[PDB]
2 protein chains.
Amino acid sequence: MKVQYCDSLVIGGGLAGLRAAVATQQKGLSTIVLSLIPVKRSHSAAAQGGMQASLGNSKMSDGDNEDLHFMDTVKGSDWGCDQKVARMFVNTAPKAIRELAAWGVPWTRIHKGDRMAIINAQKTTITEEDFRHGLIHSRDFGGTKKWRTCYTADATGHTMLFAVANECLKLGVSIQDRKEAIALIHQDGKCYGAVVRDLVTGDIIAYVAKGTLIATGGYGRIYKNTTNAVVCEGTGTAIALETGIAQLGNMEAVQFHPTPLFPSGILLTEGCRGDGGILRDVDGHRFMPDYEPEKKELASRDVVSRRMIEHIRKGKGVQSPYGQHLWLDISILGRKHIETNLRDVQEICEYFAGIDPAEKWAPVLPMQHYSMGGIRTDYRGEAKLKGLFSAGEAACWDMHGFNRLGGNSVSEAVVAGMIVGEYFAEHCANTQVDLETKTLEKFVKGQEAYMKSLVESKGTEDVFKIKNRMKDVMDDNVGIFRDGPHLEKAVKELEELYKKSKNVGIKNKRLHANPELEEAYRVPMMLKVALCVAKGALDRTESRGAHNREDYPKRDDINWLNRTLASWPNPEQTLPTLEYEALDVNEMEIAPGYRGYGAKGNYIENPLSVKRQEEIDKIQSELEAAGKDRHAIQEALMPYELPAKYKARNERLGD
Amino acid sequence: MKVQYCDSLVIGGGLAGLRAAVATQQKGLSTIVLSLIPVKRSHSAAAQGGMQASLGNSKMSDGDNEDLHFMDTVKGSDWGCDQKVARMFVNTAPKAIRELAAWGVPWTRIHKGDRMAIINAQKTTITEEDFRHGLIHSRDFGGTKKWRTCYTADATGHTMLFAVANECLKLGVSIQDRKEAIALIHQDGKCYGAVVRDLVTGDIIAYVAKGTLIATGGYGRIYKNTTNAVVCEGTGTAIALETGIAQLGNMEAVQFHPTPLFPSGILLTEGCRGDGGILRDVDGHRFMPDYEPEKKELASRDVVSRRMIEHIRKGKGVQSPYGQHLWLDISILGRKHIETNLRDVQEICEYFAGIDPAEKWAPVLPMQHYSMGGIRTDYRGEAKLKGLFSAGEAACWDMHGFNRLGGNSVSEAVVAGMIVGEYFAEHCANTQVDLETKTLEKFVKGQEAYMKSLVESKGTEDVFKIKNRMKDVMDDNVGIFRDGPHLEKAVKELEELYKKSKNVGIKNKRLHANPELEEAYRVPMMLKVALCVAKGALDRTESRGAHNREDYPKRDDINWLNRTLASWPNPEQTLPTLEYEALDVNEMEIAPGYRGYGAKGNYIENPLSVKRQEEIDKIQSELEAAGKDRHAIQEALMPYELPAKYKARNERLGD
Ligand SMILES: *Cc1cc2c(cc1C)nc1c(=O)[nH]c(=O)nc-1n2C[C@H](O)[C@H](O)[C@H](O)COP(=O)(O)OP(=O)(O)OC[C@H]1O[C@@H](n2cnc3c(N)ncnc32)[C@H](O)[C@@H]1O
Ligand SMILES: *Cc1cc2c(cc1C)nc1c(=O)[nH]c(=O)nc-1n2C[C@H](O)[C@H](O)[C@H](O)COP(=O)(O)OP(=O)(O)OC[C@H]1O[C@@H](n2cnc3c(N)ncnc32)[C@H](O)[C@@H]1O
Ligand code: NA
Ligand code: NA
């Protein structure tokens with residue numbers, strides 16, 4: 001038997017995984033990072049919008065602080081997030097930027113002077129003072145009133161990921177790629193590591209550690225149309241769910257982006273709309289104003305996506321051999337504006353769409369983008385399965401609720417990596433584990449048996465046809481608009497698809513470098529993941545954040561101010577087991593109210609919200625009058641935790 | 001923390017270790033072999049006499065079989081061996097040769113014809129039939145009547161070791177050299193591996209396995225004069241003794257060789273005496289006939305060594321700046337006889353003694369050669385500490401008793417490696433282990449602390465002066481002739497030397513590649529080992545095999561037909577704890593009698609020997625008359641065990 005031991009095992013080499021690996025290595029814990037591919041190729045590298053953090057450096061950032069950021073995040077989540085976690089987040093975000101800055105991340109800087117700026121509420125000019133010069137800049141992104149999205153030109157994710165990966169190399173972390181975690185080792189409700197398959201040799205190896213962290217990214221590829229990389233299939237989520245102990249949180253909370261290139265799904269940054277981009281239909285008609293006379297194509301993403309789907313349903317969509325789409329017209333911004341400010345958008349359309357965005361229109365359509373759902377954890381990042389932690393998009397640390405804020409996901413990866421990294425490091429150093437060879441042997445022989453059975457199956461089903469059918473079902477039934485009747489149809493079919501997936505047969509019989517065999521065990525996992533999203537989408541009879549139930553348009557704060565928890569305790573069952581974790585309003589710093597975007601009074605008000613609201617107004621006013629800083633007031637409304645290391649306040653310009 | 005896991009951990013890369021490694025790897029057990037130096041440089045490579053095995057191929061081998069070999073071994077052991085183990089041995093020896101033969105070991109072959117041969121009972125000519133041609137040859141060695149010592153010209157150990165090492169490479173065994181086991185990991189009386197120090201980096205690493213085998217060789221370097229390599233310091237033995245659970249068997253049973261080159265200790269093969277070599281004193285007087293008129297310089301080694309020491313004591317020894325020695329005259333054999341039959345002895349004397357053995361006399365003196373003692377095990381090779389096995393010279397499997405047979409030690413290494421290898425393999429595959437990080441951490445941090453303390457000691461003692469003093473004490477008091485008064489003096493001084501060894505201070509402070517630090521922790525181990533030999537030599541008031549007590553000249557079969565068992569249960573004690581394992585005559589296939597060499601009736605007869613002897617004569621005659629093969633008779637006298645794989649009988653020429 002092959003066994004590898006390390007104090008801290010990290011599954012996932014993206015921003016969250018690598019940063020967490022830094023936190024454990026820097027304090028003497030031997031740590032291994034497992035990854036499907038070279039770590040600096042993770043989906044994190046694709047980020048081009050930026051990272052949200054309240055620095056308050058630039059003119060449009062002036063006045064910004066933890067409180068403002070915190071609020072956008074909570075109201076953005078539609079109150080489905082753990083506000084305490086959101087506080088831990090907003091507070092540490094500033095120092096994540098600065099640390100990355102200290103590590104070489106080439107953040108775009110501010111320079112004294114006036115500049116051409118688009119506010120589309122006034123496409124006026126902005127002035128940056130001299131004392132702001134040389135500090136980290138920010139851009140308008142995510143719809144926040146305060147511009148706090150930091151960026152490194154148009155390759156933010158790229159540079160960020162490279163810095164963290166390089167720190168890992170500097171600290172001597174063990175990066176092992178082309179290695180896939182296919183199962184978690186656990187006994188008596190504690191995680192002891194993972195059974196891993198070497199994608200090249202095909203060897204099944206047991207990786208044991210005192211603590212295991214899953215930072216496997218999103219499960220976006222369970223949809224046919226998605227912005228995600230081809231490696232975001234949620235298997236990380238799956239192996240956690242397959243322990244029968246750990247739980248998945250809000251898997252039905254999937255977020256879509258409105259303007260990905262159709263049909264490839266290659267992202268066309270939000271800056272297109274923000275700078276003036278125009279959405280047109282089959283007739284070339286600018287339709288957003290029709291639906292949103294005020295904000296027009298500058299409405300919140302959530303809205304735009306819905307409108308685009310509505311318009312298409314009204315039969316005004318473009319007919320294409322890959323389906324219906326709409327048009328994105330950026331040409332009206334001028335050629336000089338594109339070749340300098342959107343020089344990267346011009347390359348995307350040429351290389352992949354075969355068009356010049358300054359001369360032609362780009363085919364677009366909303367598609368799956370971010371996964372709010374994930375392995376459920378406490379504020380420390382630990383799952384119900386002791387010793388198993390999760391961070392980043394793969395988790396449901398839950399600071400996103402039902403709508404993650406644009407710019408908050410890459411931010412969360414690094415931040416959670418820092419905070420969970422600490423808690424994880426502490427767990428590993430302090431906990432003492434009892435490793436039984438009998439158990440290691442059970443899990444390793446177990447997966448060897450499984451691989452063998454796959455290679456020997458005489459089943460007649462095709463893994464690809466099964467996989468493709470799954471992504472169609474998800475796209476057609478679990479997208480932007482959902483209704484009970486269709487969800488039931490989807491759940492039923494996904495469950496049937498799951499059963500047939502076990503009668504798959506593959507042509508290639510080898511155990512090493514076998515892409516066909518990879519699909520063989522992955523698709524079944526992807527199906528169990530899809531079932532949690534679909535079935536959870538069916539059972540949640542309300543419309544919250546990204547979850548829109550046509551048959552239940554109003555957000556139900558009475559019966560649904562909770563969190564969906566999925567599990568699969570019985571390996572023989574064919575549908576996920578759902579439970580709910582109620583969000584206690586009494587622990588909220590901000591009581592459930594209007595979110596800012598969309599219809600109004602579109603929510604069944606909960607009576608305890610009102611009571612709590614007063615409690616808030618009361619306590620706030622008494623201290624606010626008694627001469628008290630925003631800090632003391634915050635502590636009085638909702639005290640949160642933070643590792644000692646990140647407890648410090650964030651110095652800002654104008655302090 | 002650094003942890004390496006394998007199913008089967010082997011400490012020692014000599015014949016016994018490597019062969020055992022083959023046995024576990026060939027059956028799918030991942031196995032690691034740890035060694036101080038490259039495995040093919042082990043002391044095993046030095047063997048030039050040959051390997052004893054009853055093939056019965058050659059003329060002088062004709063008639064040979066398991067029974068004859070078995071008897072030489074038991075009577076040779078002076079009845080201190082486990083006869084059942086000796087049976088397991090003699091039976092498997094033949095197949096060890098043949099397997100090595102199948103592996104390429106270039107065994108010298110037989111060729112039809114007559115040849116010049118020396119029997120010194122008749123220096124006549126020998127004839128090898130045509131049906132013997134091409135089969136494995138044998139030579140006169142070990143004093144056995146039947147010539148059964150197989151050899152590969154004059155580098156038997158060399159070729160044998162290379163074949164086994166190469167098989168290890170072929171099977172993909174993990175050979176990790178410049179790695180030293182400095183402590184054994186154990187909890188609840190079970191061995192889980194070993195704490196290892198990387199001699200190059202200085203890293204302390206924990207090697208965990210389901211089974212650990214110690215095949216570390218002999219502890220000969222605790223003497224000043226020894227044939228052993230500089231790496232035979234018994235640390236393997238020490239780490240076993242330091243667990244407080246495992247026991248050492250007959251550590252006082254040390255064997256000496258009579259003709260090593262003085263003072264280097266470089267061996268001058270027994271073929272010198274056998275071919276005609278003459279022993280002379282300071283006056284050039286051939287003295288052996290004086291003491292042994294019959295056998296003369298052809299008496300058993302045991303005798304020759306004693307005579308040489310007696311003669312020296314009588315003041316007839318040569319005075320040299322390194323002490324007193326005697327002379328070995330091979331010149332009288334002629335120049336042509338040496339340059340063809342002893343061409344290798346001629347090189348030894350020139351390169352190291354600066355003399356031509358065909359023109360001058362070589363300075364000689366008896367010196368420590370083989371260690372019968374070692375980690376005590378059952379017939380399967382397992383120690384009192386479960387999961388810990390031992391094989392080869394490092395063990396006390398006990399087939400040697402108080403006098404190992406010349407040609408039986410390299411034979412035992414490979415044989416035990418095969419048999420213990422099987423039992424070891426079975427243990428590893430079947431047993432299930434519970435590895436607690438708390439324990440691994442205790443032992444690893446424990447040895448790190450120790451190294452650190454060594455490097456920081458302000459002690460003023462010198463490790464080398466302490467080490468050298470130890471080897472003098474052993475040479476002067478625990479050699480060929482021993483008496484109570486002197487042994488008490490030695491024990492007392494060794495115990496004082498041990499205490500001062502803990503106040504050692506070393507100049508070089510680094511933790512990597514530090515030969516001074518190596519001596520720092522090794523010498524203390526060597527001292528605990530010496531104490532077991534010395535103190536066990538003091539408490540055994542009798543003269544048996546290599547153990548000669550002048551004050552107790554007779555072999556006591558009444559009070560000493562037992563085995564010395566040394567332990568060190570309390571880390572605070574300063575002297576080994578001895579106990580005795582009684583040898584049950586009722587389980588002996590051969591009752592205690594005369595050994596063949598030396599004085600006669602020199603043993604306090606045990607009454608149960610006689611009773612048993614009849615039981616033997618009776619049972620033998622009844623079956624011998626009732627028409628029964630030597631096999632059925634053996635089974636009736638003393639049934640022994642053998643792994644299924646080696647249960648087959650040994651086909652011989654003339655069957
Ligand atoms: C898709 C996307 C997302 C995105 C974005 C643009 C695109 C095209 N732009 C963003 C932006 O401007 N601002 C922002 O805040 N977020 C943006 N996002 C979303 C964001 O990039 C993600 O939320 C974030 O990158 C998630 O980071 P995370 O560290 O969690 O994950 P990852 O980078 O995907 O890496 C996952 C790693 O896991 C390994 N893996 C996965 N499964 C396994 C298994 N089974 N075994 C072993 N390793 C596994 C992957 O190899 C990978 O390295
Ligand atoms: C010294 C000697 C012995 C000898 C002989 C000639 C000489 C000069 N000629 C012989 C002969 O002709 N016929 C015969 O039957 N025996 C003869 N012998 C004795 C024989 O060679 C030995 O009994 C035999 O070789 C012992 O084999 P074994 O496999 O037990 O041991 P080894 O070869 O010495 O190797 C020991 C290995 O252990 C490693 N080691 C030791 N301590 C440690 C620690 N603490 N940690 C890690 N590794 C360790 C050594 O590196 C070595 O590889
Ligand atoms: Na998530
Ligand atoms: Na021994």
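Backbone N, Cα and C define each Cβ position, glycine as well.
What Swiss-Prot lists as FAD binding site is B:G13, B:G14, B:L15, B:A16, B:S42, B:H43, B:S44, B:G49, B:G50, B:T235, B:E393, B:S409, B:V410. Secondary structure at B:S44 (FAD binding site), as computed by DSSP, is helix.
The active site annotation in Swiss-Prot covers B:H257 (among others). According to its DSSP assignment, B:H257 (active site) is in a strand. If you take the C-beta of B:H257 (active site) and look for same-chain residues 6 or more apart in sequence within under 8 angstroms, you find B:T227, B:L267, B:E270, B:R301, B:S305, B:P366, B:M367, B:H369, B:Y370.
DSSP assigns B:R273 (active site) to a helix. Among the features that Swiss-Prot reports, active site is placed at B:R273 (among others).
As a published mutagenesis entry, B:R301 to E appears in Swiss-Prot alongside the note: No growth on fumarate, loss of FAD cofactor, no enzyme activity. All protein chains included, B:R301 (mutagenesis position) registers 22 other Cβ atoms within 10 Å of its own Cβ.
For the mutagenesis experiment B:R301 to K, the note given by Swiss-Prot reads: No growth on fumarate, retains FAD cofactor, 15-fold decreased enzyme activity in vitro.
The two recorded residues B:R273 (active site) and B:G50 (FAD binding site) have their Cα atoms spaced 16 Å from each other. A sphere of 10 angstroms centred on the C-beta of B:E393 (FAD binding site) encloses 34 other C-beta atoms. Listed in sequence order, the residues of the same chain lying 6 or more apart from B:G50 (FAD binding site) and placing their CB within less than 8 Å of its CB are B:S138, B:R139, B:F141, B:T149, B:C150, B:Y151, B:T156, B:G407, B:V410. Neighbour counts of Cβ atoms within 10 Å were compared across the binding-site residues B:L15, B:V410; the minimum falls on B:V410. Within the set of recorded positions B:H257, B:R273, B:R301, no residue has a CB atom less than 6 Å from any atom of ligand 2. Filtering B:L15, B:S42, B:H257, B:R273, B:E393, B:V410 by Cβ distance to ligand 1 (under 6 A) retains none of these recorded positions.
Proximity of the recorded positions B:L15, B:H257, B:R273, B:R301, B:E393 to ligand 4, judged by a Cβ distance under 6 angstroms to any of its atoms, singles out B:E393 in sequence order. Of all the Cβ atoms in the protein chains shown, 29 others lie within 10 Å of the Cβ of B:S42 (FAD binding site). For the binding site of FAD, formed by B:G13, B:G14, B:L15, B:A16, B:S42, B:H43, B:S44, B:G49, B:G50, B:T235, B:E393, B:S409, B:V410 according to the record, the largest Cα to Cα distance is 27 Å, rounded to a whole number.
Around the Cβ of B:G13 (FAD binding site), 32 further Cβ atoms fall within 10 Å across all displayed protein chains. In sequence order, B:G14, B:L15, B:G157, B:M160, B:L161, B:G217, B:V410, B:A413 constitute the residues six or more apart from B:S44 (FAD binding site) in its chain with CB-CB distances below 8 Å. Its Cβ placed at the centre, B:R273 (active site) has 23 other Cβ atoms within 10 Å.
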